[PDB]
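What follows is a single structure, written as structure tokens, with notes after it.
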Amino acid sequence: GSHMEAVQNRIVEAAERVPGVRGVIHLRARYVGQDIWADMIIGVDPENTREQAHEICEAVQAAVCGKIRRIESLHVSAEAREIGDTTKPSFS
Amino acid sequence: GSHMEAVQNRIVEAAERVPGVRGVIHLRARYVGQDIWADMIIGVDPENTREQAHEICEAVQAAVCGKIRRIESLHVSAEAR
């Protein structure tokens, strides 16, 4: 595809469909054999309270883990973006 | 004992000292290249709101990450118990 890339993009689209998500900021995905362990940073509206931001992260974790075959583990955290800015997901 | 056994005890000791934590229910840690990735479940008092339970989880993450350099990613969730 490359393959990790096709899977990275599927993780991103699954997250980006969760209500409250304003973009995937960063995805780090590591291949343990066939399995994937991931750590994702999502953007959320700066209007959100901390409580609200936490629930968006929990919903992303459930949604991505439910949809993406061989996600062994996923951690999601949140950053308050934007007033505008701006950016396409990055990957490592 | 082994490196991973020693790492798992430090994680559990670090977590159990965070205010709000009522025991470590479950811990999985694994090596991935040069790094350690882990996932953990803490016990929290049932009286805690969900908001409160999330803030305990975050505090564990910061504490354990701060104390154990080689951990690249740690996920913490909570069960009321």
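Residue 1 is the first one shown; counting continues down the chain.
If you check the header, you will see the structure was determined by X-ray crystallography, 2.0 Å.
A Cβ is built for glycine as well, from the same backbone N, Cα and C atoms used for every other residue.
For reference, Swiss-Prot has these:
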- A:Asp39, A:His75: Fe cation 1 binding site (BINDING)
- A:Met40 to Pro (Swiss-Prot position 250): Severely impaired magnetic response, cells make very few, small magnetite particles, less MamB and MamM protein accumulate. CTD no longer dimerizes, CTD has cannot fold properly and is unstable (MUTAGEN)
- A:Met40 to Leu (Swiss-Prot position 250): CTD behaves like wild-type (MUTAGEN)
- A:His54: Fe cation 2 binding site (BINDING)
- A:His75 to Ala (Swiss-Prot position 285): Wild-type magnetic response, no change in magnetite crystal size, number or shape (MUTAGEN)
- A:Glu79 to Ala (Swiss-Prot position 289): Nearly wild-type magnetic response, fewer magnetite crystals of normal size and shape (MUTAGEN)
- A:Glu79: Fe cation 3 binding site (BINDING)
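In the shown protein chains, 20 other C-beta atoms lie within 10 A of the C-beta of A:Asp39 (Fe cation 1 binding site). If you draw a 10 Å sphere around the CB of A:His75 (mutagenesis position), it holds 21 other CB atoms from the protein chains shown. Checking the recorded positions (A:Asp39, A:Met40, A:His54) against A:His75 (mutagenesis position) with a 10 Å Cα-Cα cut-off leaves A:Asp39, A:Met40. Around the Cβ of A:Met40 (mutagenesis position), 24 further Cβ atoms fall within 10 Å across all displayed protein chains. Separation of the C-alpha atoms of A:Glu79 (mutagenesis position) and the residue listed as 'Fe cation 2 binding site': 10 Å, rounded to the nearest whole number.
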